Amino acid sequence: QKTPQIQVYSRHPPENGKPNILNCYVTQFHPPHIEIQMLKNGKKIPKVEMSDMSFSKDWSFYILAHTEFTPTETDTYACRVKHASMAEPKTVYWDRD
Amino acid sequence: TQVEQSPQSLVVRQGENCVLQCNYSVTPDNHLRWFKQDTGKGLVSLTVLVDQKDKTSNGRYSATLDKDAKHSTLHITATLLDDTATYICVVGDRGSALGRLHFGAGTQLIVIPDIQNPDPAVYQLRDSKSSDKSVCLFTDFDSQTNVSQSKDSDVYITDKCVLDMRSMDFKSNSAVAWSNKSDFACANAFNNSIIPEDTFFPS
Amino acid sequence: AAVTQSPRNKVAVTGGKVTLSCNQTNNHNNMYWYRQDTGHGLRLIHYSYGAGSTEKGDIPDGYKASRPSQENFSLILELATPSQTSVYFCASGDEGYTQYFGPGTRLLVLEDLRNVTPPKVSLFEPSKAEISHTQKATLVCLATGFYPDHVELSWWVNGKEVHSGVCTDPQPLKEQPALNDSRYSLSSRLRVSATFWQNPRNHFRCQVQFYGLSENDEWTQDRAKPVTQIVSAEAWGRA
Amino acid sequence: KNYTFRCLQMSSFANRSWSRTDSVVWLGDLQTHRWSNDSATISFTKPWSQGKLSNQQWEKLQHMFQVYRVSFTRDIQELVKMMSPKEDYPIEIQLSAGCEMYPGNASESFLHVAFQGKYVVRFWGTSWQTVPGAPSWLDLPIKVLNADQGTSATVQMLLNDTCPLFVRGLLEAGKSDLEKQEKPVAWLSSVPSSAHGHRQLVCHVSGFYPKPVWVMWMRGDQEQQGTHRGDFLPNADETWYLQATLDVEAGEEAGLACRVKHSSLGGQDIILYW
Ligand SMILES: CCCCCCCC(=O)N[C@@H](CO[C@H]1O[C@H](CO)[C@H](O)[C@H](O)[C@H]1O)[C@H](O)[C@H](O)CCCCCCCCCCCCc1ccccc1
Ligand SMILES: *[C@@H]1O[C@H](CO[C@@H]2O[C@@H](C)[C@@H](O)[C@@H](O)[C@@H]2O)[C@@H](O[C@@H]2O[C@H](CO)[C@@H](O)[C@H](O)[C@H]2NC(C)=O)[C@H](O)[C@H]1NC(C)=O
Ligand SMILES: *[C@@H]1O[C@H](CO)[C@@H](O[C@@H]2O[C@H](CO)[C@@H](O)[C@H](O)[C@H]2NC(C)=O)[C@H](O)[C@H]1NC(C)=O
Ligand SMILES: CCCCCCCCCCCCCCCC(=O)O
Ligand SMILES: *[C@@H]1O[C@H](CO)[C@@H](O)[C@H](O)[C@H]1NC(C)=O
C-alpha cells in the first residue's frame, strides 16, 4: 500500500479574473482505486476532466485531474483525495505563490 | 450449445465410407478431439487436431480441422461392424489445464454387417438343468430379414443380434423366442415375422 | 496415465446418500467430475486443483465434491434424486490440457426399492440339429425376473471370460409391458465350433452380475433381501 | 532518437466475481491508445495511432487482444482457485509490454508483470519465468502458463516481430506530433520558508514540449547553486510543467532572475527579473 502525493498547479500564469486551467496531479499510490475531487470554496466543481490512469516505471499509479477556473482575490481552490492508504481524505489547497 | 454434431445418427453398410461433422462456436478454440464411445463403455480418443488448418489420420480414421470456419470432419474409411458406436467431438478452449472442455452430444453410427453365406434356421435348445424348459433360436438369416415382437404377450422375442466368431472370420444374426404357453413350439414362434422362404425347421 | 472409478454400477433410493469415487496414481494435481445424459455432451459438475481444493463446475447443484488426497476425488450425493440417474465420468490431468477419463459409473436412483429382484439364470445347450447342419454350436443364456435393469452378462469358458462369438441383447425386455414396474429378461448367445462344444473338458458358464441393494439398505418384506450379487448357470461340453 | 513504446495494463480483481482491466499505450510521453474495460474495442487517441497497418491487419490484431482480455480474466480467476488458500482477493496485476526502438533496425522487446505492485514475472525468449525475489508459489502458475504452446508462439511473434514493425510505422505516421516544439512560459512568485527570516522564490515554467529543459535562478551571470528543480508535471494538453525554487534571505530578492533554456525558443532564452 502506497500513499498519494498531490500537486496542484495552474496551466497558465494566474491572473485574477482571467480564465485558466487548474491541474491536480495525483501520484505514487497503490492500489489503483481512488476518488479525486477538485473544490472551489470547499464545494465540488462539476465539470472536472480526468486523464486515463497510468503507471510509472516503478509500478506506482498516477492520474491528472483538471478543470477550468478563474482565480480571484477571495475564491479558494483545492484537490481532495480519498484512498485506502489514508484514514481521512487529504486536501491540498492551490496556493498561487 | 457451443458444439454441434451432424448427422445426429446414420446407418451404413460394411465397407462404405462415412463423414461426421462437428461445428462449434467455442472461443478460443485451442484444439479439437474426436472420441469413440461403444455402447455402455468409455471414451476412446481417436485423434486430436491443434492447428489452424489441420489434417490427421489414424488407420481407417482421418480428420480435418478449419479453425476459421470452426468446422471439423471425421472420415471413417471401409466401415466395419465394430465401428458401430457414438462419435463425440470435444473442443478445448486452452492449451493447458486452465481450459474447459466443450462436448458435443455425439453422432450415433450403425454399421450393418455383411452376411456372406445365409443359412436361416429355427433351432430348439433345452435348459441344462430342467429338460422340459426350452428356447427357440432363429439364426443365420441375412440383415434384410426383420424380426417382429410376438402377437401373444406371454411369448417373448428378442431383437436381432449379430455375433462375430473372430478366429473363423464368421458373423451371424440371431433372435431368441421363449414362452410358458401350451400353444408354443418353435415351428410357430416367429410367425409374426416375415422370415425367409427356405428357413430350415428341423424334425 | 490411468483413472479408476468405484462403484461401476449403483442402484440407490431417493433421499439416500451415494458416494462416487475416483482414484488415480498419476500424481495429477487436477481432477474433474462429469455426467453424461442422452441429448447432451458431458457436463462438468465439480473439479479440483489439489488435495483440499474443490471448485464448482457448470452443474454443481445437488452434489458435493471431496478431494481428501492427491489420489482420490469423490462425488457425494447427500440426498439422491431421480434426476441424478446418469453415467458419471471422472478425469484427471497435470498442467497440460489433456484429461484422462475413467471408465464411467452408471447410477440409477429409484423412488422406492420394493420391486428390486435378482435374476434367475438358465443356460440352454446347443441343438444337435444346429451341430449337424452348420458344424457350429450356439449356447443361449437367459436372465429372467429381475428389476431394475442394471445387469452385466458375461461368458466364461474354463474360468476365463470369452468375448469372441458372443452377442447379448442391447437391452432387457419387459416381462409384463402393461405393468408399472415390470420385471425384465435378457438373453445372450455364445457360438462356438461343434468340436469345442463336443469336448467334455470345456466348462461353459453364463454369469449375470446384478446390482441391487447394499448390506446397509433397509428391507421390510418377507422375501430374501435383493442385494447386489452374481447368479450363474453352467454346463460341460459333450459328444 | 530512442523511443520506448509501452502498453500498460492494470487489472483489479476484487473478489471471485468482480474485475476490470484497463489499458493505456504510450510512444515516448505521448498517449496513442486507450482501452477501457467498458469498451469492446481499443480506442485511438491520435489520428496516427493505427500506424502503417492496414484496416485488415489492425482488425486482426484487435481481435487477438479482444480474445486475450476475456481469456486473461478467466485465467487469473482459475489461477487463484489453483493456488488457494495461499493467495486470495483482492488482486492487482499490472503488465508493461512493448519495445524500445534504437537506430537502424535495432530494438529490444519486453513483457513484465507485477503482482500486488511488485515485478514478479516476465516473458523471456520462449517462455514465462519468475525474476529474482519472486515468491516460490509462482512456480506452479509458471508451469501452467508454460504448458500453453499456442500462447507462447503468439507472444513470441508479438514481441519479436509485431512490436518493432508496428512501432516503426507509428514513428513515421506520428512524426509531426513527436517532433512538435511548444514554448515554455514562465512566471515568478514567493512563499515563506521552513525557517523564519528566509523566503522561497519560485520560478514556474509551463507549456513546453519536448521534455528536456534548463531552468536556473541567477544573479546576473552567476548560477545560484541552491536552485532546486521539482519534478516534471503534466499539463492536460500534452505539454509539461516544471518549477525551480530558491531559498533566499528576505531583502536579497532584488537582482535575482530566472532563466529558461528550451529547444523551442531557438536560443532566445527567457529571463525573468524579480
Ligand atoms: C499481453 C500478452 C498478450 C498475449 C496473449 C495472446 C494469446 C492469448 O490471448 N492467450 C490466451 C488464450 O489462449 C488460448 O487461445 C489461443 C487462441 O486464441 C490459443 O489457442 C492458446 O493456445 C489457448 O490457450 C491465454 O488464455 C493466456 O493464458 C491469457 C493470459 C496471458 C498473459 C498472462 C500474464 C502472466 C500472468 C501472471 C500471473 C501471476 C500472478 C498470479 C498468479 C496466480 C494467481 C494470481 C496471480
Ligand atoms: C523470439 O526471440 C527470442 C530471443 O529474444 C529475446 O526474448 C524475446 C521474447 C524478446 O524479449 C527479445 O527482445 C529478447 O532478446 C528467441 O528465443 C531463443 O530461441 C532459441 C530457439 O528457439 C533458444 O535456443 C534461445 O535460448 C532463445 N533465447 C533466449 C534468450 O531465451 C525466440 O525463439 C524468438 N521466437 C520467434 C518465433 O522468433
Ligand atoms: C469489465 O468488462 C467485462 C467484460 O465486458 C465485464 O464482464 C461482463 O459483465 C457483464 C455485466 O455484468 C456480464 O453479463 C458478462 O458476462 C461479463 N462478460 C464477460 C466476458 O465476462 C465486467 O463486468 C466489467 N467490469 C466492471 C467492473 O464493469
Ligand atoms: C505484446 C505487446 C507488445 C506488442 C504490441 C504491438 C501492437 C500494439 C497495439 C496497441 C494495442 C494495445 C492493447 C492493450 C492490450 C492489453 O494489454 O490489454
Ligand atoms: C465484489 O467486489 C465488488 C467491488 O468492490 C463489491 O461491490 C461486491 O459487493 C463484491 N461482490 C461479492 C459477491 O462479494
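Chain A is numbered as in Swiss-Prot; shown residues: 22-118, in order.
Structure method, as recorded: X-ray crystallography, 2.0 Å.
From the backbone N, Cα and C atoms, a Cβ is placed for every residue, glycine too.
Feature annotation from Swiss-Prot assigns domain 'Ig-like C1-type' to A:25-114. One entry in Swiss-Prot concerns the natural variant A:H54 to Q. Its note says: In allele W4. Under natural variants, Swiss-Prot gives A:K64 to E with this note: In allele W3. Quoted from Swiss-Prot, the note on natural variant A:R101 to T is: In allele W2. Under its natural variant annotations, Swiss-Prot gives A:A105 to V the following note: In allele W2, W4 and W5. Among the natural variants in Swiss-Prot, A:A105 to D has the note: In allele A. The residue drawn here is the original one.
Locations of recorded Swiss-Prot features on the structure.
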residue: A:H54; record: variant position; DSSP class: coil
residue: A:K64; record: variant position; DSSP class: strand
residue: A:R101; record: variant position; DSSP class: strand
Nearest recorded site to A:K64 (variant position) by CA-CA distance, among variant positions A:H54, A:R101, A:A105: A:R101
Alpha-carbon distance [A:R101 (variant position); A:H54 (variant position)] in Å: 14
Interface-adjacent variant positions, chosen from A:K64, A:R101, A:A105 when a CB lies under 8 A of chain D: none
Among A:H54, A:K64, A:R101 [variant positions], residue with fewest other Cβ within 10 Å: A:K64
Cβ under 6 Å from ligand 5: qualifying variant positions of A:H54, A:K64, A:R101: none
Under 8 Å by Cβ from A:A105 (variant position), counting only residues of that chain that are 6 or more apart: A:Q22, A:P52, A:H54
